[PDB]
Amino acid sequence: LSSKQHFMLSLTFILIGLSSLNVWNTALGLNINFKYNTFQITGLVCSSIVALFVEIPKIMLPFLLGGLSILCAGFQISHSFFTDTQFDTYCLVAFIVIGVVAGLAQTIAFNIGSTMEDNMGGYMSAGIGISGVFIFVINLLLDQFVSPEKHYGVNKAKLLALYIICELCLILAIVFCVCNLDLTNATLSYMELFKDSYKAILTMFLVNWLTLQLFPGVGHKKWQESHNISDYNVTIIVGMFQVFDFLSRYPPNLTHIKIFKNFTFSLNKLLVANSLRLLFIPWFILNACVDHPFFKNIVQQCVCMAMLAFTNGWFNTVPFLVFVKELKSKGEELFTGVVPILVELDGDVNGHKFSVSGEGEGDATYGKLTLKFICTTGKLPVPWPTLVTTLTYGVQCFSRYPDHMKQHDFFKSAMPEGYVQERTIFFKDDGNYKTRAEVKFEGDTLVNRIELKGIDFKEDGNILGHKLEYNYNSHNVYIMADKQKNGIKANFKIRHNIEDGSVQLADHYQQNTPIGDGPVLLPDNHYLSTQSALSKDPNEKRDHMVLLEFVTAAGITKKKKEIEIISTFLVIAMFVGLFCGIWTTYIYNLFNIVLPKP
Ligand SMILES: Cc1oc(-c2ccccc2)nc1C(=O)NCCN1CCCCCC1=O
């Protein structure tokens with residue numbers, strides 16, 4: 001699969017989005033009356049549900065685009081040829097049919113994406129914003145070279161220029177998307193799905209019951225009718241809305257960057273904090289009614305519109321990225337990012353006392369460990385590979401588990417609670433180690449405090465003689481559970497290469513028990529396959545080494561329609577909210593918001 005066709009299909013999909021949103025973008029930028037907007041919204045929201053619930057044929061893309069082209073081409077001729085009286089009827093009919101056609105085209109275009117391997121939805125998300133910014137830039141550039149003749153309350157050159165631009169864009173898109181994207185060719189109840197997760201539908205409805213209530217009608221129509229703003233300024237408020245509506249959609253998508261770590265948080269908190277947006281309502285009434293001079297500046301209106309635009313595109317795409325995470329064990333969320341690790345060891349072997357400090361990072365998603373270990377007491381009388389079992393295998397929380405087995409581990413849930421691990425290490429023909437360690441969150445850093453006692457070690461043995469080679473290998477740690485202590489048991493024998501070619505066996509019996517009072521996930525028999533790499537950093541002088549660890553669990557060898565149904569429910573809810581958030585503005589007609597004529 002070459003990338004040339006990848007880029008070509010990406011460009012085709014972007015062009016589809018461009019020509020789909022160009023009509024609305026150019027119909028909002030010339031302060032057209034409210035009735036045409038409400039008719040267009042009604043058509044767009046009435047066609048889409050019917051198109052969604054029933055599988056329509058997938059062959060009507062070029063015909064729909066051609067119909068849109070001829071409908072838009074009709075406007076320029078009709079506006080001059082027709083007298084305004086019958087021109088109104090043509091406007092309303094064209095707007096209704098344009099709404100229906102655009103809804104049908106967008107719905108049929110979205111469905112064809114999921115069938116292909118790559119995700120297409122991001123491409124429509126990009127294309128809509130690109131259309132908005134492109135129309136705004138074109139309008140701003142054209143504003144400085146058009147005579148304001150004001151034939152029927154609308155500009156003359158602006159209409160022709162914008163509509164021929166739209167026609168050229170649509171014809172390019174249709175001629176570019178035809179030679180691609182070929183078009184040849186147990187059950188469960190639904191109510192429990194609806195009542196299981198309703199925390200997203202309410203937010204996705206209430207965040208669009210307001211934005212489309214305000215910006216169409218009360219956004220700048222009332223302000224223009226009150227303060228009589230110059231025509232040269234109305235083209236800037238809508239642009240300041242469009243640009244930020246486009247730009248405030250990407251930051252929630254990416255989070256691995258350090259600065260954007262606090263954007264996608266939760267739903268209950270989102271629902272209880274969404275009431276901060278309701279403060280916007282008195283602001284528009286206040287700046288439309290009060291005549292005091294501090295409010296008669298373009299800057300504050302632009303700031304308010306920019307704030308509304310930024311808050312619209314950030315409380316609208318969040319639910320699409322959170323519900324899957326919270327569908328459902330507790331404790332895995334603390335494994336999503338890279339977690340720092342601090343290790344402190346105080347050991348005593350055959351009367352030799354020592355302290356070791358180590359720092360590093362762990363990545364549970366990759367299941368990899370990187371660590372630097374240094375001796376704070378100087379040089380160590382015993383080899384550090386012998387303490388590797390103390391250092392790294394004393395922390396198994398960062399091990400990568402397969403998604404099938406991910407719920408099995410207790411390490412995932414215990415680490416927020418903290419746990420205590422004991423280990424008995426037997427060296428063949430030598431002494432033994434007894435190690436007690438605790439691993440638990442200090443601040444935002446996982447810490448491991450370990451005390452080691454070494455006994456019965458011969459002075460001429462492989463350990464005290466420093467006969468161990470500088471290398472480490474791959475092994476398997478066998479883990480079973482113990483119900484009596486509500487903990488886990490583990491056995492593993494580590495082989496150590498000797499400089500003379502021989503092999504030293506070190507048996508390790510390990511018992512892990514949780515520290516906190518919360519319940520744990522008691523597993524069955526399984527093993528962890530681990531690979532260790534030792535390296536020396538030449539830039540430091542003290543006794544130090546770098547340890548890299550690759551851990552993977554093993555031992556033991558549908559329902560996507562629920563996610564599909566949830567996504568469809570969210571989309572339907574958002575469309576219903578958008579429809580219901582237009583007529584509500586007529587309620588404002590009761591109060592005499594408009595300023596007196598003088
Ligand atoms: C993201 C998305 O997904 C879907 C979809 C999902 C599943 C099935 C079928 C369709 N539609 C959209 C979408 O176009 N939103 C913006 C729409 N409008 C109305 C047009 C211009 C302004 C008002 C507005 O903001």
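Numbers run from 1 along the shown chain.
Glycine is no exception: its Cβ is also placed from the backbone N, Cα and C atoms.
Annotated inosine binding site per Swiss-Prot: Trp24, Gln106, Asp245, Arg249, in sequence order. The Cβ of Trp24 (inosine binding site) lies under 8 Å from the Cβ of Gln40, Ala102, each of which sits 6+ residues away along the same chain.
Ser20 (mutagenesis position) counts 22 other C-beta atoms within 10 Å of its own C-beta, drawing on all protein chains shown. Looking at Swiss-Prot, the entry for mutagenesis of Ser20 to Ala (Swiss-Prot position 49) says: Abolishes inosine binding.
Non-local neighbourhood of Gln106 (mutagenesis position): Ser20, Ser48, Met124, each in the same chain, at least six residues away, with C-beta under 8 Å from its C-beta. Record note (Swiss-Prot), mutagenesis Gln106 to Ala (Swiss-Prot position 135): Abolishes inosine binding and transport activity. Reduces the binding affinity of GSK4 inhibitor. The unchanged residue is displayed.
What Swiss-Prot says about the mutagenesis result for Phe110 to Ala (Swiss-Prot position 139) is this: Reduces the binding affinity of GSK4 inhibitor. Here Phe110 (mutagenesis position) comes close to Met120, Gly121, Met124: these same-chain residues lie at least six apart in sequence, with C-beta atoms under 8 angstroms from its C-beta.
Among the mutagenesis experiments that Swiss-Prot reports, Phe244 to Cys (Swiss-Prot position 286) is described with the note: Results in severe growth defects in adenosine-dependent proliferation assay when transporter expressed in purine auxotrophic yeast strain. The secondary structure of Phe244 (mutagenesis position), as reduced to three states from DSSP, is helical. Under 8 Å, Cβ to Cβ, and six or more positions away along its own chain, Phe244 (mutagenesis position) finds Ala306, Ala309, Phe310, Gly313.
Counting every protein chain shown, 18 other Cβ atoms lie within 10 Å of the Cβ of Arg249 (mutagenesis position). For the recorded site, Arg249 (mutagenesis position), the DSSP three-state label reads coil. Among the mutagenesis results in Swiss-Prot, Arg249 to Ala (Swiss-Prot position 291) has the note: Abolishes transport activity while maintaining inosine binding. The residue drawn here is the original one.
Swiss-Prot lists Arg249 to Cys (Swiss-Prot position 291) among its mutagenesis entries, and the accompanying note reads: Results in severe growth defects in adenosine-dependent proliferation assay when transporter expressed in purine auxotrophic yeast strain. Abolishes adenosine and uridine transport.
Within 10 Å of the Cβ of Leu168 (variant position) there are 11 other Cβ atoms, across all protein chains. Under the DSSP three-state reduction, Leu168 (variant position) is assigned to helix. Swiss-Prot documents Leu168 to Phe (Swiss-Prot position 197) as a naturally occurring variant and attaches the note Modestly increases affinity for adenine; no significant effects on affinity for hypoxanthine, inosine or adenosine.
The Cβ of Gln242 (variant position) lies under 8 Å from the Cβ of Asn25, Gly132, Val133, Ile135, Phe136, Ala309, each of which sits 6+ residues away along the same chain. Looking at Swiss-Prot, you'll find the natural variant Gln242 to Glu (Swiss-Prot position 284) noted as follows: Modestly decreases affinity for hypoxanthine and adenine; no significant effects on affinity for inosine or adenosine.
Swiss-Prot lists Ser275 to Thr (Swiss-Prot position 317) among its natural variants, and the accompanying note reads: No significant effects on affinity for hypoxanthine, inosine, adenine or adenosine. Taking Cβ-Cβ distances under 8 Å and a sequence gap of 6 or more within the same chain, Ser275 (variant position) has no neighbours at all. Classification of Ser275 (variant position) by DSSP places it within a helix.
Recorded in Swiss-Prot as a natural variant, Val303 to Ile (Swiss-Prot position 345) carries the remark: No significant effects on affinity for hypoxanthine, inosine, adenine or adenosine. DSSP assigns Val303 (variant position) to a helix in the three-state reduction. The number of other CB atoms found within 10 A of the CB of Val303 (variant position), across every protein chain shown, is 12.
Per Swiss-Prot, natural variant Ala309 to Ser (Swiss-Prot position 351) is noted as: Modestly decreases affinity for hypoxanthine and adenine; no significant effects on affinity for inosine or adenosine. Classification of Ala309 (variant position) by DSSP places it within a helix.
The two recorded residues, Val303 (variant position) and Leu168 (variant position), have Cα atoms 34 Å apart.
For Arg249 (mutagenesis position) paired with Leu168 (variant position), the C-alpha to C-alpha distance reads 28 Å. Checking the recorded positions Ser20, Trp24, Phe110, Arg249, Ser275 against ligand 1, the ones with a C-beta less than 6 Å from an atom of that molecule are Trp24, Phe110. Taken residue by residue with DSSP, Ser20 (mutagenesis position) is part of a helix. Every protein chain shown contributes to the tally, and the Cβ of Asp245 (inosine binding site) ends up with 24 other Cβ atoms within 10 Å. Residues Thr557 and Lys558 bracket an unmodelled region of 10 residues, and their Cα atoms lie at a distance of 17 Å. Residues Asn185 and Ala186 bracket an unmodelled region of 13 residues, and their Cα atoms lie at a distance of 26 Å.
When every Cα pair among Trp24, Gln106, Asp245, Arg249 is compared, the largest distance found for this inosine site is 20 Å.
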